[PDB]
Amino acid sequence: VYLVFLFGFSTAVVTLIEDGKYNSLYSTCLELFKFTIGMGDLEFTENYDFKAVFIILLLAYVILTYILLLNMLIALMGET
Amino acid sequence: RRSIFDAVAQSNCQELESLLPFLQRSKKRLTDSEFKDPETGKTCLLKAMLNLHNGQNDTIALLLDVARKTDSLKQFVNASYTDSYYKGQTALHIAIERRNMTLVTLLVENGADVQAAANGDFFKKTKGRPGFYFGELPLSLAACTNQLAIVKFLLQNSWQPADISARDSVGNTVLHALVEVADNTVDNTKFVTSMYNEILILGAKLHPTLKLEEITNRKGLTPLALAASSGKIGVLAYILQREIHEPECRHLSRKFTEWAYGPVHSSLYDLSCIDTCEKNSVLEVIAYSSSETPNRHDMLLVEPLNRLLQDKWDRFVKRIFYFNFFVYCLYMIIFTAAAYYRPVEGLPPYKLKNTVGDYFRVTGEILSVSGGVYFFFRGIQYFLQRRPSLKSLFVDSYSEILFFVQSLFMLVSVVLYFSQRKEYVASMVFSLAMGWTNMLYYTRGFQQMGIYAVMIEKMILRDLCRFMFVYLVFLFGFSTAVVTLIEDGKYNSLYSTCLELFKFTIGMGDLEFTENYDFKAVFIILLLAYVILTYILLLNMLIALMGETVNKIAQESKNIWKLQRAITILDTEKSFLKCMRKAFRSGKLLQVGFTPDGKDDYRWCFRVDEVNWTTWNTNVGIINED
Amino acid sequence: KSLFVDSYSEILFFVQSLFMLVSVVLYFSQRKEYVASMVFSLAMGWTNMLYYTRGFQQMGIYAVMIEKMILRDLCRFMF
Amino acid sequence: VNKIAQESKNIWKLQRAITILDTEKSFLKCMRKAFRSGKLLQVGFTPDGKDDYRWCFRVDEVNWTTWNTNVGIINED
Amino acid sequence: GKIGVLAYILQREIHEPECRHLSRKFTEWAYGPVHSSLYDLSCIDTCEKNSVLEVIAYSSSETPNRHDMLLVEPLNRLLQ
Ligand SMILES: CCCCCCCCCCCCC(=O)O[C@@H](COC(=O)CCC)COP(=O)(O)O[C@H]1[C@H](O)[C@@H](O)[C@@H](O)[C@@H](O)[C@@H]1O
Ligand SMILES: CCCCCCCCCCCCC(=O)O[C@@H](COC(=O)CCC)COP(=O)(O)O[C@H]1[C@H](O)[C@@H](O)[C@@H](O)[C@@H](O)[C@@H]1O
Ligand SMILES: CCCCCCCCCCCCCCCC(=O)O[C@H](COC(=O)CCCCCC)COP(=O)(O)OCCN
Ligand SMILES: CCCCCCCCCCCCCCCC(=O)O[C@H](COC(=O)CCCCCC)COP(=O)(O)OCCN
Ligand code: NA
């Protein structure tokens, strides 16, 4: 489930930005993976138009993966 | 009239010894207007019936003798209330309700009408008033109060036998009424089942050509369809595996034994009106119910239904589901590739070059818009065909709304593209994001991932919303305090400080992000209070609450997953998009071969094998070849 | 003793009002430390919104659980 | 969290009870609609000949066993 | 905080002549499976000295069954 969410939001974010230093699927996947290990930036680039879209995408990703899925993994392991 | 009511109320026949003398002298009868309550129509017979001791009241016989002498008994015994709250109630209803066999026998002997409908507001179905609904008829009243002797008498008496197929104002027969009074408790289920069985046997003996269970009420529901739609789990369980070991009425069974070796035997389940009826089948009623039915998720665990759904899945539906998953994966890969290679010049639409990459790109764009149009019309077809209510759009049908919203974002992107707006990009990425999360729809079809996805849903709807309300209140409060303290800074705005304080939640908070203030200690105290309240208390509490929740939703999650797969099976069976109609379940077998007349039954049975290592009894098989 | 063990919400609303009045007194005394009072009142003013979670069953029970977590586990941990 | 479920529900109910009593005491408009319901004739027979009224609260019940004839007050349902 | 005695008193019903008036729970009417009961409410919400609701609600925090006493039968429905 985690890899599906990571790939989907990485494709959306890399499609939004344009021209330079993160206009690449590998780099954006790495940047969004850093949120999982407690090192995410939230301002790692400015090369876009539509700031609100960028922030909404990152906040949705953070809410879905970091606050919901990891704590749910802890709960499920405790059940197991 | 007051003297008569006082005499019958006190059960003192000595006060009425002169009744027939002065009634004959005055040429008056007890059914005239002067002896009735003008407000309600109550008469002396009804007052005598209402009040009695140990089942005995001697004034009733005196009243019947006097009425017989004066004019007649037909107009006196069949008196009833004439108000709008007890309308139609008569002495026979009171005799049955009081559990008095003798009074019922005497009332029937003297010409009581055993088809009188008590249709007052008290006796009808309503919420914000007292009442008790039983089907308005004395046969239904006796059946619904667990009085077998009275229904036997009412059907089998010589003076006036009761009409077993009678219908009330709603159209309910006795069996509809018995379904209506069930409430899924143990004793209620026991007596309702027993009375249903007895009425079926008696109806078969008295009217061999009458099919009681095919009669429909005004809504077009048989008793089985009503039991399924209302959520009566016990009655449904009783009906679907009914077995009657009695000659002359074995055709009423729905479960049969085909053959038996020593430990092994094979059973047949009737399967009529379960999956094919052309009016309203059991599976359609359960699956497309309106989310307020009590036992919506539990009804599919009744014995034949789970097996026949698994049979449908294994036989032809699984391959179609996997094909749909494959096509959706191809669609999303093409959409991702097309969106990734968008041009970066200004002001769409963009002119195509005579080069290979542009042809592949525009082909991908055409396919993406095609898929968007497809899901748009699928959403409209869903809404028209199901006709859901306002509540059902929110408490149910999440996947339909998500796929429809994805298509709406795609179409708005097309409109903005051809209007020469760069904001079409802002639409497109949202659609792209939704397109990937909707991939989780296909986790049904695999048991472990489907149950996992149901658990994710319940976590979102229960724990995360409660967390986020309190969290957002605390975040906004401390953000307003901190931004008020700062003066003439870089930050000095609600958005920037909200973002900075949000960074503490994800393990990236600073604690020294600005110095543009006076009063350092106030700044530090506010930040430490925020960190203690949100980071150390609330997040760990969210983990603890999710751990509590996951321990309790195991079986509920499995039942919800099975209902989701059932809806998928029914939709695939209905659509099927290839003209194929090989959608019957099992063989058209002979069950008994002896209906009440000389004909033989074929009934589309479903086969289940069972093994038992105790109770080595002999069964009544159908065939001698195993 | 019931002040310490009971009636928390009355104490919290009263302390909020005390910060407000001290802020007014500092304001008219030509002090900038009135700001230091005011923001504390503002912070408390938002957290006391949780008082109104009673009246809804799920949020009221959730708020009671927050109160018990603070009084039982957090104190021992912080010590 | 596994232990404090029922205790939490009971404490919430007590909090709402305190709110209800404070609202009744304040009452905001000198209205008497806050008063309880149903000044009914209860038995109507004290040890003396007089009758009694008691401001009662009505509750409806259903029971599918022990079909006994209860000693009611009135014959109209 | 004597919860058992309170539960006894509030739904007391005595079935014998010359002692019916001592009851606090009464049966108003009964059809076949349905019946309607009446509870007294005398000195539960209005007595001008010490009503049950005021005594329970404003108790001194050391009563043994402070939180459980409101679950006795008429009081929960009355508060709702
Ligand atoms: C910008 C980016 C947006 C991110 C969105 C992230 C969504 C994650 C979810 C992914 C999609 C999964 C899905 O497709 O939806 C799921 C539930 O999704 C949710 O959790 C909603 C979150 C609101 C299926 O629900 P379903 O339609 O099958 O309804 C069931 C009935 O059938 C059944 O009878 C019962 O009524 C039962 O209570 C119902 O569940
Ligand atoms: C910058 C500074 C921030 C301070 C933030 C502090 C936390 C949030 C507080 C939000 C307000 C919530 C509220 O309104 O306060 C909670 C108390 O929360 C705490 O514990 C704070 C500890 C300190 C309600 O307690 P209540 O007054 O309703 O009393 C109940 C009695 O009614 C009942 O009879 C029993 O005696 C029962 O045991 C009692 O609970
Ligand atoms: C839990 C999973 C977390 C995901 C973490 C991010 C990785 C996912 C990448 C998926 C996107 C597709 C990768 C495309 C590879 C590629 O073409 O990118 C290559 C990078 O090579 C590699 O490091 C191979 C990585 C092997 C991946 C081992 C899992 C070169 O790009 P550079 O920027 O480095 O150099 C360019 C200099 N101008
Ligand atoms: C769990 C959620 C945590 C949320 C934390 C962060 C968001 C807090 C927002 C609340 C405060 C109100 C926002 C006011 C918008 C505004 O007026 O500020 C706008 C900002 O526009 C936006 O990005 C809108 C963002 C919409 C996001 C919606 C989720 C411009 O300020 P800038 O500094 O960026 O530009 C100017 C530079 N000279
Ligand atoms: Na970190």
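Chain A uses Swiss-Prot numbers throughout; the residues present, in order, are 583-603, 627-685.
The header says electron microscopy, 2.7 Å.
Using the three backbone atoms N, Cα and C, a Cβ is placed for every residue, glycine included.
According to Swiss-Prot, the Na(+) 1 binding site annotation covers A:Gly643. Taken from Swiss-Prot, the feature Na(+) 2 binding site applies to A:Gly643. Summarising the annotation, Swiss-Prot assigns Ca(2+) binding site to A:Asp646 and lists similarity to another entry as the type of evidence. Annotation of the mutagenesis experiment A:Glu636 to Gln in Swiss-Prot: Slight modification of pore attributes. Annotation of the mutagenesis experiment A:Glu636 to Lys in Swiss-Prot: Abolishes channel activity. Restored channel activity; when associated with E-639. Here Swiss-Prot notes a mutagenesis experiment, A:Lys639 to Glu, with the remark: Restored channel activity; when associated with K-636. Experimental mutagenesis is annotated in Swiss-Prot for A:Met644 to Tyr, with the remark: Slightly modifies channel permeability. What Swiss-Prot says about the mutagenesis result for A:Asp646 to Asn is this: Strongly reduces the affinity for pore blocker ruthenium red and lowered channel permeability for Mg(2+). Mutagenesis annotation in Swiss-Prot: A:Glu648 to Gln, described as Minor modification of pore attributes; the structure shown retains the original residue.
Sorting the mutagenesis positions A:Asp646, A:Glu648 by the number of other Cβ atoms within 10 Å puts A:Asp646 first. Residues from the set of recorded positions A:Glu636, A:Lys639, A:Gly643, A:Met644 situated with their C-beta under 8 Å of a chain B C-beta: A:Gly643, A:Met644.
For A:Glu636 (mutagenesis position), applying a Cβ distance below 8 Å and a minimum sequence separation of six or more within one chain yields A:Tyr627, A:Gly645, A:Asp646, A:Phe649. Following the DSSP three-state reduction, the secondary structure of A:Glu636 (mutagenesis position) is helix. Between the alpha carbons (Cα) of A:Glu648 (mutagenesis position) and A:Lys639 (mutagenesis position) lies a span of roughly 13 Å.
Closeness to ligand 5 is met by none of the mutagenesis positions A:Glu636, A:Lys639, A:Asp646, A:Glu648, no Cβ falling under 6 Å from the molecule. A:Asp646 (mutagenesis position) falls outside any helix or strand according to DSSP and counts as coil.
The residue listed as 'Na(+) 1 binding site': 10 other CB atoms within 10 A of its CB, across all protein chains.
Counting Cβ atoms from all protein chains shown, A:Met644 (mutagenesis position) has 12 others lying within 10 Å of its own Cβ. Around A:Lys639 (mutagenesis position), the C-beta neighbours below 8 angstroms that are at least 6 residues distant in the chain are A:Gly645, A:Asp646.
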